[PDB]
Amino acid sequence: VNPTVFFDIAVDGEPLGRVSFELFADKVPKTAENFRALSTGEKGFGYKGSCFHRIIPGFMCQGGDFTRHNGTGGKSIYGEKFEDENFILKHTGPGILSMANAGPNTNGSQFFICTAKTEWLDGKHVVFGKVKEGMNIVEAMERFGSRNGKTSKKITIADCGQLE
Ligand SMILES: CC[C@H]1C[C@H](C)[C@@]2(NC1=O)O[C@@H](C[C@H](O)[C@@H](C)CC/C=C/C=C(\C)[C@@H]1C/C=C/C=C/[C@H](O)[C@H](C)[C@@H](O)[C@@H](CCC(C)=O)C(=O)N[C@@H](C(C)C)C(=O)N[C@@H](Cc3cccc(O)c3)C(=O)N3CCC[C@H](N3)C(=O)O1)[C@H](C)[C@H](O)[C@@H]2C
């Protein structure tokens, strides 16, 4: 069965709520496994304690840099970077979970959650999951973003792990 992972989001240390994701291990197993493992922290590093460094209202929320914490870092469980698995899934609407990158075959740990349909990204970013529960929490996170993506408050992943 496709795994389920959760993020407990905090704003300036205050609990905001929980967002759960279904990871499409059936279509993009390598990419899904990377995100799952980084969520549990089983490899010794991962998302817990990292922040969402770029939030653009009406577009997406981006995070995952747990190494440099300034938007340029992150790494995968397979090494520094890994290849684009496939582009079977599309950015069809709000709740889509997809990989950020710096060009072809540069996936690390950074990801983004879409809050709208984003067709232009199809074929450039690997879609590997979707919000299962807590879309209202993602919508609340958008309130702290801006055009440039800079956040007004510190939005962190206070806790994370695998549910199912
Ligand atoms: C008139 C406004 C316009 C835009 C707004 C936002 C809007 N509509 C609009 O009409 O967008 C639309 C959606 C658009 O149609 C979309 C789908 C297409 C147009 C794309 C817009 C993209 C953006 C506004 C932002 C711009 C951010 C640029 C950031 C640049 C960084 O300086 C640079 C990327 C840097 O951080 C380097 C550092 C390298 C190093 C080792 O030092 C880098 O490569 N960083 C990577 C990390 C993973 C390492 C990174 O962050 N990569 C980005 C690259 C990227 C940049 C732009 C477009 C891409 O497809 C991809 C990345 O993967 N993401 C994830 C996807 C979004 C993107 N950031 C982003 O923030 O994209 C939505 C539906 C809605 O209507 C809103 C209002």
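We number chain A the same way Swiss-Prot does; the residues here are 2-165, in that order.
Going by what the header records, the deposited coordinates were determined by X-ray crystallography, 1.6 Å.
For all residues, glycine too, the Cβ spot is worked out from N, Cα and C.
The annotation domain 'PPIase cyclophilin-type' is assigned in Swiss-Prot to 7-163 on the grounds of sequence analysis.
Looking at Swiss-Prot, the entry for mutagenesis of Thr107 to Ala says: No effect on peptidyl-prolyl cis-trans isomerase activity. Reduced interaction with BSG/CD147 and ability to induce leukocyte chemotaxis. For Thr107 (mutagenesis position), the same-chain residues lying six or more positions away in sequence with a CB closer than 8 A to its CB are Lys82.
Per Swiss-Prot, mutagenesis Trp121 to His is noted as: No effect on peptidyl-prolyl cis-trans isomerase activity. Applying an 8 A CB threshold to same-chain residues 6 or more apart, the list for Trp121 (mutagenesis position) is empty.
Among the mutagenesis entries in Swiss-Prot is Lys125 to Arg, noted as: Loss of acetylation and interaction with TARDBP. In three-state terms derived from DSSP, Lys125 (mutagenesis position) belongs to neither a helical nor a strand segment and is classed as coil.
Per Swiss-Prot, mutagenesis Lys125 to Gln is noted as: Acetylation-mimetic mutant; no effect on its interaction with TARDBP. Annotation for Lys125 (mutagenesis position): same-chain Cβ neighbours under 8 Å, separated by at least 6 residues, are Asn102.
Swiss-Prot lists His126 to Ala among its mutagenesis entries, and the accompanying note reads: Loss of peptidyl-prolyl cis-trans isomerase activity and interaction with HCV NS5A. Loss of ability to stimulate MAPK/ERK phosphorylation. Sequence-distant contacts (6 or more apart, same chain, Cβ under 8 Å) of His126 (mutagenesis position) comprise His92, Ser99, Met100, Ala101, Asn102, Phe113.
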